[PDB]
Amino acid sequence: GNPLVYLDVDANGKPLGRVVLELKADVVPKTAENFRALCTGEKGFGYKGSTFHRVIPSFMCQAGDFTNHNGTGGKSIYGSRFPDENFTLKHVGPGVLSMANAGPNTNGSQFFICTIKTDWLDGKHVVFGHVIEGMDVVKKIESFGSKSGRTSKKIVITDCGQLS
Ligand SMILES: Cc1c(C(=O)Nc2ccc(N)cc2)cnc2cc(=O)[nH]n12
């Protein structure tokens, strides 16, 4: 079935717990596969050790820039960027997992977990999964954001991988 992956997240070096994400490979297989492999690190790079560098309360928590750790970087398992696979899944509410981008067809590795419905991102960001477990962790992460996105704690994906 669809991959289940996990992010174990620290804030200021103490574990918040685990976010478990279902990757909707049945809808966006290429996008799901990218994220899955970045979680396992099996291509030799990925999210382990990277940060939630942009967190906006009542919006989303964004992570995945494992190259520059600041929102300018990241890369996919396919190359630096890959196309928007489709926009079929919508930003329906908290827990939606969606690809950050810098315009059309600029998916890399950065992603965000919504903490609200973000319908204006429909058709602009490829949704590719959702939180199965650990919304409490997401809410913790969110609580360390700010309007500017700057985090008030260092939020680190200390471990990540695939559960199934
Ligand atoms: C809009 C934005 C991004 C972003 O989405 N960047 C981006 C996404 C995907 C790819 N492939 C390359 C760059 C990352 N960090 C921050 C901080 C901030 O205040 N805004 N912001």
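We number chain A the way Swiss-Prot does; in order, the residues shown are 44-207.
Heads up, header says this was done by X-ray crystallography, 1.3 Å.
Backbone N, Cα and C atoms are what each Cβ position is placed from, and that goes for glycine too.
Taken residue by residue with DSSP, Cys203 (mutagenesis position) is part of a strand. Among the mutagenesis experiments that Swiss-Prot reports, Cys203 to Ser is described with the note: Blocks Ca(2+)-induced mPTP opening and reduces hydrogen peroxide-induced cell death.
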Neighbourhood of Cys203 (mutagenesis position) by C-beta distance under 8 A, where only residues 6 or more apart in the same chain count: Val48, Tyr49, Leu50, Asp51, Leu81, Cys82, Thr83, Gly84, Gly89, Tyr90, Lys91
